[PDB]
Protein chains: 4
Amino acid sequence: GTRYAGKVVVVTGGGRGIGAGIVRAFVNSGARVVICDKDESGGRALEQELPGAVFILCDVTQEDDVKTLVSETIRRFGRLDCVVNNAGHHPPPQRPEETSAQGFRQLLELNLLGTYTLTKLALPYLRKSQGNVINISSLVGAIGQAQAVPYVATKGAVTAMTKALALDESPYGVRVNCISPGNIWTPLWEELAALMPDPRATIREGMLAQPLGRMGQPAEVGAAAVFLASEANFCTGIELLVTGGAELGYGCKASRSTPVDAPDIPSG
Amino acid sequence: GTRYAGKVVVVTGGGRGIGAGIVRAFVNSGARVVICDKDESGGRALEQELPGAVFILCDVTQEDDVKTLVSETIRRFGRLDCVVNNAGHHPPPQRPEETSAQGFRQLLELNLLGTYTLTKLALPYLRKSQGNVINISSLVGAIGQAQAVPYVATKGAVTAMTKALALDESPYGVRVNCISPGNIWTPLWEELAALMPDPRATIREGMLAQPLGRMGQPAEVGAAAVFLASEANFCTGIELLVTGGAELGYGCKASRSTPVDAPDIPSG
Amino acid sequence: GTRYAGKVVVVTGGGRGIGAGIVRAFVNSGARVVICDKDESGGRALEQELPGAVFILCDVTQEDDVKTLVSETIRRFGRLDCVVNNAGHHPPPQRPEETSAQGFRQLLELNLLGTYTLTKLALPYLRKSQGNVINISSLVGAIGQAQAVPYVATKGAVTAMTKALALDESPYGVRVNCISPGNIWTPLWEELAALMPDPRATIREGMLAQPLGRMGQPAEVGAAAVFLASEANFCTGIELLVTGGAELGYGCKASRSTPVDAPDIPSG
Amino acid sequence: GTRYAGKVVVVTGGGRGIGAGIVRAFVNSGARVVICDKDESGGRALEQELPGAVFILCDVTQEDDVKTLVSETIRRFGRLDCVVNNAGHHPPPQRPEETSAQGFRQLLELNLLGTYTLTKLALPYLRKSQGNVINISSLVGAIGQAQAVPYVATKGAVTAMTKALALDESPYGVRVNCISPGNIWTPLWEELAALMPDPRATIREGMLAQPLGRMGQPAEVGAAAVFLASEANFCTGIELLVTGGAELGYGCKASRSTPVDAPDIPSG
Ligand SMILES: NC(=O)c1ccc[n+]([C@@H]2O[C@H](COP(=O)([O-])OP(=O)(O)OC[C@H]3O[C@@H](n4cnc5c(N)ncnc54)[C@H](O)[C@@H]3O)[C@@H](O)[C@H]2O)c1
Ligand SMILES: NC(=O)c1ccc[n+]([C@@H]2O[C@H](COP(=O)([O-])OP(=O)(O)OC[C@H]3O[C@@H](n4cnc5c(N)ncnc54)[C@H](O)[C@@H]3O)[C@@H](O)[C@H]2O)c1
Ligand SMILES: NC(=O)c1ccc[n+]([C@@H]2O[C@H](COP(=O)([O-])OP(=O)(O)OC[C@H]3O[C@@H](n4cnc5c(N)ncnc54)[C@H](O)[C@@H]3O)[C@@H](O)[C@H]2O)c1
Ligand SMILES: NC(=O)c1ccc[n+]([C@@H]2O[C@H](COP(=O)([O-])OP(=O)(O)OC[C@H]3O[C@@H](n4cnc5c(N)ncnc54)[C@H](O)[C@@H]3O)[C@@H](O)[C@H]2O)c1
Ligand SMILES: c1cc2c(cc1CNC1CCCC1)OCO2
Ligand SMILES: c1cc2c(cc1CNC1CCCC1)OCO2
Ligand SMILES: c1cc2c(cc1CNC1CCCC1)OCO2
Ligand SMILES: c1cc2c(cc1CNC1CCCC1)OCO2
Ligand SMILES: [Cl-]
Ligand SMILES: [Cl-]
Ligand SMILES: [Cl-]
Ligand SMILES: [Cl-]
């Protein structure tokens, strides 16, 4: 485990789910990993289990928590090589009339502005290390998703912002890339399914959304992140799809509330 | 009907299906339309019905038919403003081991090289008119399709070649664009469905592949083509999707022969 | 001029630039056009010149202005067929350390949340009319842009949100599409150039960014919008590029502050 | 070096350039590498230098050479885990009127049909091993390139065919992915530059096409390939861009033969 030995890595939302899979991936590569999370429980458990990981309580929507996160990372470890902006939320399914501008703003604070604020504060140090930024976006930023207008918007912004940052930071040799996971089996996925009338039917539909026939694992996103940080030196501004092929081929897109005619009038 | 008055337009495969929808769209816009088709029946019927359309028998895989097509178009009408490369075939569903290199080559001759050969012979005249090329590709060139390796490859080539041509021909102000239809209800679609064990179930699945809940119509591709030729003067090298949103959102991609686990092991 | 006769169309930011080009395009197609703009001068001039256009002062970042815009549109004209979310701003060039979270939020309010709020309030009426939404995004949402992190992010969100809306609204047959202009010669473009040390050198570089060798015109975006509203009935969730081919081919991407080695060490 | 230990890997065109970089990457990961190349010199040198690599003379455009390649690979090593279709050619710059249908066909034989034929013959064994296919396409398949219509077309086909194969082979858990390199410093790149009036000016323009300010290295493509084969188990049908960001941001796209107006008429 030496492909990223000695590098200092900040992972937001690293207490569980994809974040924890990324923390473990970088630890196994030899990095010093600073777990940023608003929830103490998961981070402390990872901090105690993994020696290379330390936990720093930090809500990325609070400018002062993030400034303290960066300040403590430099003071305690002297450098910063990689920022993985993973902290993010997916609300329950909401139709457009079931969304509010206030909830949209709240979601932007977390999914977009938290990623922006940490990136900006980290860039002075990433420039000195010739480090790199990895944003965790989502496939639905590229292809849309039903009943998720605010969420889809925040992820479209993250993917685009990744490319803008890659252009701004290329003169320092600082790479900025993003991973777009499709359906990854995580506590978030499980919690959203548990809100549905038939949780396991929902999970099964999520599995059938991939030609590979399953959801991904946090560990597979984690391997994608370590590859971007440690072995993708000619990649900047890319969108690495970790989706099981969900974007490929024809599927079933007409919804249960969507008027569809019988097959004797195929084109209306 | 004057948005493309007086322009000379060649439409390959214009005897039926999307081609005929494009012929009718351009005729209604005021163009002189040369129907190129290997089948006399459909072209002659369109030629007789539509005064602005004439029919010239031409198999686009035969270099001499195409050279005669261009030569006759200039001799009879003095100019050439728009080439719509629409002639193309989709074979029945074939697994990769059910394809041959020889059939692939045959399909390349039609779907790709016929489009290439007419474009090359037309370019001297398109340059004088500051005309434009419109290639009919397919959505599956961008997202893939099951059981269609040779077909998907030819359409990936057409879409890419469209962009290469747009770069080569931009110094003459000749635009080169493509339309990528998804599922369009045509005689080709009907013939392929009729080979399946349950034709109407197949048609219905094709309808459900779109969030809009239906297949498109040749007339809707035809309107897209007239827009590209007549009102899209700042568009070159674009891929205009006419797909009903089939590429959007999560669907059902794990095939009936694809081992999928029960939802108690969601990520393998 | 009848391809959109009798339809009621709201165009935000319609007082000048691309917005005015869209207003004129829809008026010429026969629509009733409600010009929404925060600046009275341009809207009143268009309102007085064009009979089919009326002006309603409205700042799209103010929820009450938008609610009054929709309320007045229905009260005065009885229906709503098309919403063109065009109001938007591009700040001067700013490096990431020259951006603030507060300016980002302000830009999100205009470029994203104003588009969201009007869309949500309009959807009850668009559903009754089977109308459609057209968002004006930008090419840089797809490919990034230097010195424009907040702007690029807002446009990435708009493009993605377009696709989410297309999925949510497809059961009503309401289409939701976006246009991504590249470099369009507008007062905004002129004002940004005028901030540069060499305005005309900047304009010239903007012209050279396109294989076609020029910037686009508001009228060309306007024609793209009328096509989406009136003749693209099988298009939903698409990104219509109006860019002159700026995304095509290799160009010059290493910036004047970017360390580039001599050509005797080509790969570092 | 154990991330791909014991796997049998066929690399076409592995004698030099990107192919050799991929051979070395897989050897260092522990694989048994079968170098396929039409040129004995480079392959024999790699075979002798690297113990895990053996060389089998094979022209991928000859169906019998490929059938013998697969037959010998199984007979000598009992299995097949990964096929890297890298063999390919880029002709010198050719305008469309400087291309022939015959040269296009020749280029399709190598760039597309050689990749197709080996893939088809390999699939029975890849299915037993749950292996994977990696195609080396190109960025210009996605964004076009000037003076390269036949080349661009072949790479558009490869990228699309990759996605079709990913759908067909997902029920066996066989992944099919592609890498799209941008400008990689290779003997091919050097040979093409040496045909230009100013080779080093050409190389320099190739370096300036990337925001990172350099071309990539075969080793960086090689690391991307090992990642796809060994650690990307939830990726299928993806296009992994190894391009230095060449696709990002605005550049200089109006060619030296392209009429461009002075900046006092910016939009024509
Ligand atoms: N799970 C999927 O299928 C999926 C798909 C696409 C994208 N994603 C994205 O991946 C990321 C992780 O998703 P997940 O499924 O692992 O989620 P999760 O809920 O399982 O884990 C998210 C973690 O982030 C932390 N977090 C949340 N808000 C925070 C804040 N304000 N400050 C700091 N930490 C905060 C949580 O406490 C938690 O530990 C998110 O950005 C999500 O949008 C997930
Ligand atoms: N129908 C769809 O859903 C769909 C989807 C995506 C792309 N497309 C593409 O659109 C085009 C038209 O498809 P369609 O469904 O209308 O097909 P179709 O079979 O209904 O019509 C094709 C026409 O082309 C003619 N043609 C065939 N081979 C020819 C040749 N060698 N020379 C000259 N003319 C020839 C046929 O005689 C026929 O008139 C094709 O390129 C097809 O691949 C269709
Ligand atoms: N000009 C380009 O090259 C270009 C490129 C890509 C995208 N775009 C987008 O196209 C749209 C129009 O751009 P433009 O160049 O015509 O700009 P512009 O500045 O010339 O015109 C914008 C109009 O919107 C109005 N507006 C601004 N803020 C508003 C608010 N809060 N409420 C209501 N109206 C408001 C302005 O008063 C003005 O009339 C924007 O969304 C912009 O981001 C433009
Ligand atoms: N170099 C770049 O910048 C670049 C960019 C994009 C894509 N690519 C692609 O990457 C691949 C390798 O490119 P490269 O620059 O390393 O090329 P190269 O010329 O340096 O090496 C290609 C190798 O393939 C072998 N080969 C050629 N024809 C063959 C045949 N018929 N059968 C077997 N082997 C054959 C050659 O002998 C040589 O060893 C090609 O597919 C190319 O199109 C390269
Ligand atoms: C299926 C699987 C999913 C999902 C959503 C779906 C449903 N898509 C349908 C197509 C548009 C309307 C609904 O979100 C995560 O996994
Ligand atoms: C559904 C609808 C279609 C179609 C194909 C399908 C089936 N897609 C499944 C996902 C990959 C395996 C099979 O071709 C035209 O319309
Ligand atoms: C050229 C033309 C433009 C532009 C920006 C550029 C500059 N691009 C370079 C590549 C990345 C660093 C800078 O914005 C509008 O028109
Ligand atoms: C610049 C760098 C390159 C290249 C090509 C170019 C030139 N592009 C210009 C934009 C279209 C017309 C010409 O091929 C490899 O590296
Ligand atoms: Cl969805
Ligand atoms: Cl399919
Ligand atoms: Cl830029
Ligand atoms: Cl180019």
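Sequential numbering from 1, following the chain as shown.
Every residue, even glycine, has its Cβ placed from backbone N, Cα and C.
Here is what Swiss-Prot says about this protein:
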BINDING   C:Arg16, C:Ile18, C:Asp37, C:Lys38, C:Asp59, C:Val60, C:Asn86, C:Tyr151, C:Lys155, C:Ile184, C:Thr186, C:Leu188  NAD(+) binding site
MUTAGEN   C:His90 to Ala (Swiss-Prot position 93)  Increases kcat for androst-5-en-3beta,17beta-diol and 17beta-estradioll
MUTAGEN   C:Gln145 to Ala (Swiss-Prot position 148)  The catalytic efficiency (kcat/Km) is 30-fold increase for 17beta-estradiol and 11-fold for androst-5-en-3beta,17beta-diol
ACT_SITE  C:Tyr151  active site, proton acceptor
MUTAGEN   C:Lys155 to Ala (Swiss-Prot position 158)  Lacks of activity of testosterone 17-beta-dehydrogenase (NADP+) and estradiol 17-beta-dehydrogenase [NAD(P)+] activities
MUTAGEN   C:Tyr250 to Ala (Swiss-Prot position 253)  Lacks of activity of testosterone 17-beta-dehydrogenase (NADP+) and estradiol 17-beta-dehydrogenase [NAD(P)+] activities
MUTAGEN   C:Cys252 to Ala (Swiss-Prot position 255)  Does not affect kcat for androst-5-en-3beta,17beta-diol and 17beta-estradiol
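In the structure as shown, the Cβ atom of C:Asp37 (NAD(+) binding site) sits within 10 Å of 28 other Cβ atoms. In the three-state DSSP reading, C:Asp37 (NAD(+) binding site) counts as strand. Residues C:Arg16, C:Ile18, C:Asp37, C:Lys38, C:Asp59, C:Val60, C:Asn86, C:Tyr151, C:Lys155, C:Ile184, C:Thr186, C:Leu188, recorded as contacting NAD(+), have a largest CA-CA distance of 23 Å. Only C:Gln145 of the recorded positions listed as C:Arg16, C:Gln145, C:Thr186 bring a Cβ under 6 Å of any atom of ligand 11; the order follows the sequence. By the rule that a residue counts when its Cβ sits under 6 Å from some atom of ligand 8, the recorded positions C:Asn86, C:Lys155, C:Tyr250 yield C:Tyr250. In sequence order, C:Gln145 are the recorded positions among C:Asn86, C:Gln145, C:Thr186 whose C-beta falls under 8 Å from a C-beta of chain D. Closest by Cα distance to C:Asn86 (NAD(+) binding site), from the recorded positions C:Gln145, C:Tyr151, C:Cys252, is C:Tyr151. For the recorded positions C:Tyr151, C:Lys155, C:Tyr250, C:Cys252, a Cα-Cα cutoff of 10 angstroms around C:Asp59 (NAD(+) binding site) retains nothing. Chain A comes close to C:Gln145, C:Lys155, taken from the recorded positions C:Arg16, C:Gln145, C:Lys155 by a C-beta to C-beta distance under 8 angstroms. In this structure the C-alpha atoms belonging to the residue listed as 'active site, proton acceptor' and C:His90 (mutagenesis position) are separated by 6 Å. Shown in sequence order, C:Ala148, C:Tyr151, C:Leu188, C:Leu192 are the residues of the chain, 6+ apart in sequence, with a C-beta less than 8 angstroms from the C-beta of C:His90 (mutagenesis position). Across the fold, the C-alpha of C:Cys252 (mutagenesis position) and the C-alpha of C:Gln145 (mutagenesis position) stand 13 Å from each other. When Cβ neighbours within 10 Å are tallied across all protein chains shown, the highest count among the recorded positions C:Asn86, C:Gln145, C:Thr186 belongs to C:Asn86. Proximity to ligand 3 (Cβ under 6 Å from any of its atoms) holds for these recorded positions out of C:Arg16, C:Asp59, C:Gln145, C:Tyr151, C:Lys155, C:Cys252: C:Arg16, C:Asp59. Nearest by CA distance to C:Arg16 (NAD(+) binding site), out of the mutagenesis positions C:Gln145, C:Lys155, C:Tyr250, is C:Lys155.
Cα-Cα distance from C:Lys155 (mutagenesis position) to C:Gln145 (mutagenesis position): 11 Å (rounded to the nearest whole number). Among the recorded positions C:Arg16, C:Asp59, C:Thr186, C:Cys252, no residue has its Cβ under 6 Å from any atom of ligand 10. Other Cβ atoms within 10 Å of the Cβ of C:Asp59 (NAD(+) binding site), summed over all protein chains shown, number 18. In the three-state DSSP assignment, the secondary structure recorded for the residue listed as 'active site, proton acceptor' is helix.
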